[PDB]
Amino acid sequence: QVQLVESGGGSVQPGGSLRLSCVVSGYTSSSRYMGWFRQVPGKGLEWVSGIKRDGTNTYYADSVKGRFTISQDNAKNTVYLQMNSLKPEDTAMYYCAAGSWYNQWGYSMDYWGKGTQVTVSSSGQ
Amino acid sequence: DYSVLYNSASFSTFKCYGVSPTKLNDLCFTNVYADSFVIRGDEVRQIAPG
Amino acid sequence: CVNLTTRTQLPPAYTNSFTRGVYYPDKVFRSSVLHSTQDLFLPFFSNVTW
Amino acid sequence: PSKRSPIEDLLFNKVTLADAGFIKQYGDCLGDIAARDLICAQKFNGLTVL
Amino acid sequence: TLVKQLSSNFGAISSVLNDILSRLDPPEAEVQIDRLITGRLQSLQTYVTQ
Amino acid sequence: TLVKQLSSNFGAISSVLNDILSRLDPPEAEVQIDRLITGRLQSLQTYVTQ
Amino acid sequence: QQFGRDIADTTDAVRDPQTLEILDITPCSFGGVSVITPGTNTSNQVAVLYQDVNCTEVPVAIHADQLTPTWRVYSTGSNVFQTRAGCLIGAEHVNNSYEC
């Protein structure tokens, strides 16, 4: 009933920049919450960022401040993650998830996308 | 101390259904039960009423 | 700049506000009417430092 | 002009329509001679007096 | 009957206002207090009408 | 009083309906307008009963 | 002061922002419409009363939503009579008085 489509990943030298786009389709919305999680091979999922449909009490992990920026476009039903100052550990598998972040209740991550990989390396992928 | 768990960002889902999480620290419960199991992500939706 | 010291001390004085400190709470016209408004006003017959 | 007895005149000049909702202005309208062509009905938000 | 109508939920989680303020956060506590207020106004207006 | 009731939110975001429908999307404007409608209909019912 | 609200909190006057003139706001005409009918078992002719509307305003609003051409037949009747109870169209005024 729903689909999330990821794109925009690849490989770049340290200190470069990128932008990963995740498109959403199949929600009645109301309280959409689109976020990016990071999967480091040999570990589990980690929070990267999250944003609502205009709510804008955004989240960013402790070690991820400043470098990353989150943007949204409800007209296109898309969300984007601007990547700056790629320090090597940022080489990982980025996944966009969608759910609902209610003030009163909490959050659920209902659906996950196909995902894309990012490589902070001196010689590319 | 439920607040430590809520304010950890180590959980993909944290959704309460008759009590707001922020208030759990101020309440006293009669019987509390923890049900543990493994599912897949596309199925974590189904763990909710209705 | 300068911070000329020249300081003395005296206990504070007070005086009665009477019926003063009322302002037009909004920019709306009203003719021959009594209107009730809640706002940040100076209480009547208040202390008022001097 | 009214063909009313004196006591009736006092009765009609003592129960004054002034200071009663918007009906006061409607009554003044009905008693206005110099200012003609006064459409003083259509007063409020869907409220009419027959 | 007016007194006993204070025991009704009117759709809220609890008829007690303090319990419902001690379990939910503002955004939902207001939604539920609204149901209680609506029900209690309805009951009080009924009482006054009869 | 019937006229003044038009200035009440009844829990909606604004008492002015044009503000609701020039400040929100249709699906949420519908909820807000429903709340206003319920309040105003109740006020009108009270007026008619009295 | 920009605008004025009368008792019952209704906007009644506004200052024109570009010339400082003061303009009274008056809601444009509205009122109920009542059908005077002798009865189905007696006739199909009818008259129409616009309860608090001046007769100068119905003819300029002949193209109203409720006024179709069949309605426009009745609305444009030559018999237009202004009474304190509104504008009556379709009824001929007479100078002789009967029981109500």
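Numbering of chain B is taken from Swiss-Prot, so the residues present carry the numbers 364-413, in order.
Technique stated in the header: electron microscopy, 2.4 Å.
Each Cβ is built from the backbone N, Cα and C atoms, and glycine gets one as well.
Per Swiss-Prot, these features apply:
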VARIANT   B:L368 to I  In strain: Omicron/XBB.1.5, Omicron/EG.5.1
VARIANT   B:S371 to L  In strain: Omicron/BA.1
VARIANT   B:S371 to F  In strain: Omicron/BA.2, Omicron/BA.2.12.1, Omicron/BA.2.75, Omicron/BA.4, Omicron/BA.5, Omicron/BQ.1.1, Omicron/XBB.1.5, Omicron/EG.5.1
VARIANT   B:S373 to P  In strain: Omicron/BA.1, Omicron/BA.2, Omicron/BA.2.12.1, Omicron/BA.2.75, Omicron/BA.4, Omicron/BA.5, Omicron/BQ.1.1, Omicron/XBB.1.5, Omicron/EG.5.1
VARIANT   B:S375 to F  In strain: Omicron/BA.1, Omicron/BA.2, Omicron/BA.2.12.1, Omicron/BA.2.75, Omicron/BA.4, Omicron/BA.5, Omicron/BQ.1.1, Omicron/XBB.1.5, Omicron/EG.5.1
VARIANT   B:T376 to A  In strain: Omicron/BA.2, Omicron/BA.2.12.1, Omicron/BA.4, Omicron/BA.5, Omicron/BQ.1.1, Omicron/XBB.1.5, Omicron/EG.5.1
VARIANT   B:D405 to N  In strain: Omicron/BA.2, Omicron/BA.2.12.1, Omicron/BA.2.75, Omicron/BA.4, Omicron/BA.5, Omicron/BQ.1.1, Omicron/XBB.1.5, Omicron/EG.5.1; complete loss of interaction with host integrins
VARIANT   B:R408 to S  In strain: Omicron/BA.2, Omicron/BA.2.12.1, Omicron/BA.2.75, Omicron/BA.4, Omicron/BA.5, Omicron/BQ.1.1, Omicron/XBB.1.5, Omicron/EG.5.1
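Structure with Swiss-Prot features highlighted.
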| residue | record | Cβ contacts under 8 Å, 6 or more apart |
| --- | --- | --- |
| B:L368 | variant position | B:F374, B:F377 |
| B:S371 | variant position | none |
| B:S373 | variant position | none |
| B:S375 | variant position | B:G404, B:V407 |
| B:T376 | variant position | B:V407 |
| B:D405 | variant position | none |
| B:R408 | variant position | none |
Intermolecular Cβ proximity, variant positions B:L368, B:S371, B:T376, B:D405 versus chain A, under 8 Å:
B:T376, B:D405
Secondary-structure category, per DSSP, in which B:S371 (variant position) falls:
coil
According to DSSP, collapsed to three classes, what secondary structure does B:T376 (variant position) have?
coil
